[PDB]
Structure formats: structure tokens, C-alpha cells
Amino acid sequence: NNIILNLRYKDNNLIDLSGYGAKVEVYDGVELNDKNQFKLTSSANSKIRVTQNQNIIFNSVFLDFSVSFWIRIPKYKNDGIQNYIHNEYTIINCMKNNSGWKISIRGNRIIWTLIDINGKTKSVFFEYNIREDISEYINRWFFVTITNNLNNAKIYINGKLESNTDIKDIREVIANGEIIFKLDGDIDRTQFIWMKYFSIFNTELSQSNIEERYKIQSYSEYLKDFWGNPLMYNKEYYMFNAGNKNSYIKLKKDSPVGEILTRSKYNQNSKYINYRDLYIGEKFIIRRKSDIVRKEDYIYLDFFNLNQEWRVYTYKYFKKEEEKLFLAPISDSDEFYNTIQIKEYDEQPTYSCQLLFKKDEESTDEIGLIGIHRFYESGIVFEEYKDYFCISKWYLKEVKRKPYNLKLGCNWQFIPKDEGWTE
Amino acid sequence: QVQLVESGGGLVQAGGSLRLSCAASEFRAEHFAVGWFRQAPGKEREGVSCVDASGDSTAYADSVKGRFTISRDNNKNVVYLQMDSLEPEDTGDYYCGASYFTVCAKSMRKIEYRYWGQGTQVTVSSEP
């Protein structure tokens, strides 16, 4: 359906599956995985050459054409913010006789550039904020789609229009050059880029078509971590709450409960960047109950206390609408429910999951969903409250509402350590 | 600070009765479950009995049924422990604590409970 380049994964290699059989050469510096993700690094032999099949279609100039792909771009270095912000580098180049298009990146900005035969250039970009508490784009997989017409060169992010550029002074742009996937610029040794599902179409993609392709390429049977990678079993995870973004979970001292504290922030003296720390709070690990975590799986939510693996439980018969979760050494207790069913209540793409507590795997009784609540803590005349790691029945009715509330305190995201994130 | 003042108890001969009282200092105790623990000198302190956030649900140690009866007055912010047929093996300091949870459990694990008071000594004697 109007697709002229379809770079996908097959047999430890990238291949064009558009049906026009272009030649693809992946050099030894490009890392591949079966999840269709490939990585461009700063090593010289980290490149991909696409020699487009010149013997099948018009293949000289396209009036209308689009380019879609998913990208994951590492966080700036805390001590190398200058080179990050100033130095720009090309990631994908496609030109012949000094005319064509190129995708470049300068720091927190990705850039689409056109150049016609006469040398006239035009650009359109997307920029994500780097003063954010919790950024949705930094080091996280997101969906880029670039649409080119006679009038406008638009940039869509995650199915939504983000940028527009008037390109009527632009003439014919030579399109049939080699497509070189390589980092090109004055970059750091530690610079890299992840990409997946790269595609080129000989048409202007409607916003509807783009949002649709976004939803489709977002869909999976499995759940995903904070960065957007598949959620794994036996993998160490920090925990993030979409309801309380600046809040993390800590085992309260000399207690079996999880208190909720405020994330430490960037405390160096640069004004151009800011963030909340992600690698804080307890280290969690998900266990299977009888690899990759899938929807409706039954799991054990464990975490590491000291030199020991502990488990998150709930009390079976609490009378209020909510209750503090009980964090303990692993054990079989007829006093606790220990099995969580992992859930996805959102109909839209998200990296958030929910954690349901049920009586039995066979039974239909829903005990509640794991979240965060503000419990009474102390004081008579002046009542003081505290936020605790909890289970709540209130969430049950709430996840039914449409559209699904992202701000709900039962929406969790798991954060593994990533080379694309340093703090 | 935020504590749970205990009272009652003292010297009493074997077979008699006694009544302990927990009052909540600087917090409302109806939100939490509440438990009485005993501590003999040297030994670790064990759970004696406990009660739900409300009344209704109760739990006692197996060596305590059915001589003791725990109860709650949430209006007066006070927890009572009636003790009958006392044995000399009930001697020791009695502490009252509030749980993090609303749920009381026969387990009566120390870590679940906080806001401990200074406690009140009880002693049971064979001869009198």
C-alpha cells in the first residue's frame, strides 16, 4: 500500500520487504535484534547501505513522499551538555549529485532536510524539552513520521502533527541516491541511536493513516518497560507511577510497608537541563507463575531487600476500600494473596501496566488494583497523612471509564538501567 | 511523641482477674488495628492478642484463649484487654501497639505494629 521501502529484520540481517528488492548491506558495526531494533554507533563500520533497485520504477523524483520510523535517542551526558546542544550529526543520508533528503539530530532536536537540484535547502524539525521532570521522549522509543507534499513538509510524532514547513520555493529533489544509515558529524565516542521499522512511501500519508500505523506498530501481546522495550521476567526493575510522577517507593525503615517519597532531582549547576532521578527506590523483579511478560499473565511482584528476595503481598480481608500492601520475605501464608495478574486497561498505546489482585486464578472475585493512596497517619486535633504503597478497590470501577485515565495512580511503568540514561 | 499509653495491671494472685487499657496519645487509633504483647525479662516479646480497626474481628494467642477478651471503644479512643483466670505464666511487662494496617492477624508480628507505649508490668503469684 504505497510503500516503496520496507526495511525489516530477517536472519540476523536487515532486508527490504517492499517488494522492489533493493540491496541492503549491513556492516559489522550495526547491532541487530529479532525485535526489529538496530543500533547505529560511532564506530566507522557502523553503517547500512541501501542501494535502491534502479531497474523497476520511475525512481528519480517523487512529488509526494513519506518516511516513517521508530527511534530511541540516549539522554545527554551531564558533563557533556555543550557538545550535545551544539554539535549536529546526520543519521540517515540520501542524496545524489548534491541533492536529496537527510535526517539529522542536534541534541534534543530531530531534523528533516530537503535539497533540490539548484542547491536550495529547507528544513523542518521536532524538539523535545530537556527541563522536564519526566520526559516522554528522552531515551524512550517514539514514532516519527515525515510527510512531504508540494506545499508542506510536516513532522508527526506518535500519530500527532507537531511541525509544518512551507516548501513552495523547493524544486525537484533527486530521490534515487544511496540511502546511508550512519552517524555523520562531530560526535562523542559514546554516541549512538536505536531505530526500528524504517519505511518509505511514495505518497503523502494522511494524519489518520499515520495515527493508524502508530497504533498498529505499537500493538503487542506483551507489556513494555519505561523505555518501550518488551517487559521481561527475571529482570531488575525500578518502579514508576504515572499517577505520581515525582514519587517513588521505599521500604519504610523497620516496617513491612512501602512508603512513598519524592524523587531527587538534577543537582548540578547547569541551567539548560533538568530531570528527576529514575534509578532510585527499591529494586523490583517480576517472577513467573506456572523471558517475556505478557498481558493477563499471573506473576509475583518481588523486590530485593538487603541480600534477599522479598515479595509484595496483600491482606485477604481488609474492610476499608483500600489498604497498605504487606512487604515480606517469601512464604506461603493463608493470610495473604500473593498472585498478581498483570493487566492492560488502556485502549491507546502506552508503556503503562496495571496490577490486579484476584482471589484465585480460576475465581472471578477482584480484590483490588495496586496503587498509591494517602492514608491517615497521626494527630488528633491536626490530622497528618502519609502516602503508602497500597491496594485499592476504588481503581476497579475507574479503569472501566473511557477514555482510559492515564493519570490514575494504579498505572505503573518499569524502569531497567539503560546505557541511554545516566544520572 | 505519638504514643499509646498503657495502664492497669500490678500484683495479683493466681486465678484472679485484671484489666489493661490502651489510650491513644496524639493520634486517632480507630484507623489502625491494635495489639497487646507481653515481654518477660530477657525473652523476645510475643503477641498476646489483637483487634480489628473496628470491633467485630478479633484474634488471640493459643495460650490465651479463652481467658482474655480484647475490645474497642473508638468513640473514647481506647482499647481494653480483660484478663481472667490469670496464671503465673502471664507475668511480664505488657505493651500495646498500633498496626500499619486495619487488619488484625493471629500472627501478631512485631514489625506490623508501632507507636509502642512504655507498657505496664503485671505479676502473678502462686501464694498470696
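Since chain A takes its numbers from Swiss-Prot, the residues it shows come out as 862-1151, 1159-1291.
Here the Cβ of each residue, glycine as well, is placed from N, Cα and C on the backbone.
Database features (Swiss-Prot):
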- A:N1025, A:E1189, A:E1190: ganglioside GT1b (d18:1(4E)) binding site (BINDING)
- A:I1240, A:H1241: D-galactose binding site (BINDING)
- A:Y1183 to R: Significantly decreased binding of heavy chain to host SYT1 and SYT2 independent of gangliosides (MUTAGEN)
- A:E1189 to L: Decreased toxicity, heavy chain has decreased binding to synaptosomes and to GT1b (MUTAGEN)
- A:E1190 to L: Greatly decreased toxicity, heavy chain has decreased binding to synaptosomes, binds less GT1b (MUTAGEN)
- A:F1194 to A: Greatly decreased binding of heavy chain to host SYT2, whole toxin about 40-fold less toxic (MUTAGEN)
- A:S1199 to Y: Increased binding of heavy chain to host SYT2, no effect on toxicity (MUTAGEN)
- A:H1241 to A: Decreased toxicity, heavy chain has decreased binding to synaptosomes and to GT1b (MUTAGEN)
- A:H1241 to W: Greatly decreased toxicity, heavy chain has decreased binding to synaptosomes and dramatic decrease in GT1b binding (MUTAGEN)
**Q.** Near-B candidates in A:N1025, A:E1189, A:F1194, the recorded positions, by Cβ under 8 Å
**A.** A:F1194
**Q.** Interval bridged by 7 absent residues [Cα of A:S1151 to Cα of A:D1159, Å]
**A.** 13
Q) Of the recorded positions listed here (A:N1025, A:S1199, A:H1241), which is spatially closest to A:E1190 (mutagenesis position) when Cα positions are compared? A) A:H1241
Q) Looking at the recorded positions A:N1025, A:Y1183, A:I1240, A:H1241, whose Cα is closest in space to that of A:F1194 (mutagenesis position)? A) A:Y1183
Q. Of all the recorded positions given, namely A:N1025, A:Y1183, A:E1189, A:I1240, A:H1241, which is spatially nearest to A:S1199 (mutagenesis position) at the Cα level?
A. A:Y1183
Q. List, in sequence order, the same-chain residues at least six positions removed whose CB sits under 8 Å from that of A:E1189 (mutagenesis position)?
A. A:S1260, A:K1261, A:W1262
(Q) Taking only same-chain residues 6+ apart in sequence, whose CB is under 8 Å from that of A:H1241 (mutagenesis position), what do you get? (A) A:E1190, A:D1255, A:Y1256, A:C1258, A:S1260, A:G1277
Q: Work out how many Å separate A:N1025 (ganglioside GT1b (d18:1(4E)) binding site) and A:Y1183 (mutagenesis position) at their Cα atoms, rounded off.
A: 55
**Q.** Extent of the ganglioside GT1b (d18:1(4E)) binding site in Å [max Cα distance among A:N1025, A:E1189, A:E1190]
**A.** 49
Q | Which listed residue (A:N1025, A:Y1183, A:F1194, A:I1240) has most other Cβ within 10 Å, given these are recorded positions | A | A:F1194
**Q.** Three-class DSSP secondary structure - A:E1190 (mutagenesis position)
**A.** strand
Q | DSSP three-state assignment for A:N1025 (ganglioside GT1b (d18:1(4E)) binding site) | A | coil
**Q.** mutagenesis positions compared (A:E1190, A:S1199) - the one with the fewest other Cβ atoms within 10 Å
**A.** A:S1199
Q. For A:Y1183 (mutagenesis position) and A:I1240 (D-galactose binding site), what Cα-Cα distance in Å is obtained after rounding to a whole number?
A. 16
